[PDB]
Amino acid sequence: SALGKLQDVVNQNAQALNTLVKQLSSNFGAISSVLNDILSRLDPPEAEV
Amino acid sequence: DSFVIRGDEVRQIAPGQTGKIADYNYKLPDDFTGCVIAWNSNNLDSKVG
């Protein structure tokens, strides 16, 4: 518990990157989180929306 | 563009719509900025037999 500042900075950066990667896999109200499946299942207008 | 279609297939010739007429006869661009104007021609375009 002596190198707390540097470890905290590294942990914050890693946590931000991991949070961004997890947020990549969020629906945001869409049908699915993967675009290939959305393109396959839906017609071009609804898939585009 | 002029063409004689069936009454049931007037909806097909809209932007981003699919059907036999849409994909094999007349395709409307999804970004169509125009007017689909249709009227009955039963007297003019139907012949006995």
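Numbering, chain B: per Swiss-Prot, residues 398-446 in sequence.
Structure method, as recorded: electron microscopy, 2.4 Å.
Note that Cβ sites are derived from N, Cα and C of the backbone, with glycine treated the same way.
As recorded in Swiss-Prot:
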type	residues	note
VARIANT	B:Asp405 to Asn	In strain: Omicron/BA.2, Omicron/BA.2.12.1, Omicron/BA.2.75, Omicron/BA.4, Omicron/BA.5, Omicron/BQ.1.1, Omicron/XBB.1.5, Omicron/EG.5.1; complete loss of interaction with host integrins
VARIANT	B:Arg408 to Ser	In strain: Omicron/BA.2, Omicron/BA.2.12.1, Omicron/BA.2.75, Omicron/BA.4, Omicron/BA.5, Omicron/BQ.1.1, Omicron/XBB.1.5, Omicron/EG.5.1
VARIANT	B:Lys417 to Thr	In strain: Gamma/P.1
VARIANT	B:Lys417 to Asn	In strain: Beta/B.1.351, Omicron/BA.1, Omicron/BA.2, Omicron/BA.2.12.1, Omicron/BA.2.75, Omicron/BA.4, Omicron/BA.5, Omicron/BQ.1.1, Omicron/XBB.1.5, Omicron/EG.5.1; May enhance affinity to human ACE2 receptor
VARIANT	B:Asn440 to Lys	In strain: Omicron/BA.1, Omicron/BA.2, Omicron/BA.2.12.1, Omicron/BA.2.75, Omicron/BA.4, Omicron/BA.5, Omicron/BQ.1.1, Omicron/XBB.1.5, Omicron/EG.5.1
VARIANT	B:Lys444 to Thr	In strain: Omicron/BQ.1.1
VARIANT	B:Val445 to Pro	In strain: Omicron/XBB.1.5, Omicron/EG.5.1
VARIANT	B:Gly446 to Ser	In strain: Omicron/BA.1, Omicron/BA.2.75, Omicron/XBB.1.5, Omicron/EG.5.1
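Taking the features listed in Swiss-Prot, we show where each one sits on the structure.
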{"residue": "B:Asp405", "record": "variant position", "contacts (Cβ under 8 Å, 6+ apart)": "none"}
{"residue": "B:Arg408", "record": "variant position", "contacts (Cβ under 8 Å, 6+ apart)": "B:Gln414"}
{"residue": "B:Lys417", "record": "variant position", "contacts (Cβ under 8 Å, 6+ apart)": "B:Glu406, B:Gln409"}
{"residue": "B:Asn440", "record": "variant position", "contacts (Cβ under 8 Å, 6+ apart)": "none"}
{"residue": "B:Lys444", "record": "variant position", "contacts (Cβ under 8 Å, 6+ apart)": "none"}
{"residue": "B:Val445", "record": "variant position", "contacts (Cβ under 8 Å, 6+ apart)": "none"}
{"residue": "B:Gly446", "record": "variant position", "contacts (Cβ under 8 Å, 6+ apart)": "none"}
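Look at B:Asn440 (variant position): DSSP puts it in a helix.
In the three-state DSSP classification, B:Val445 (variant position) falls within coil.
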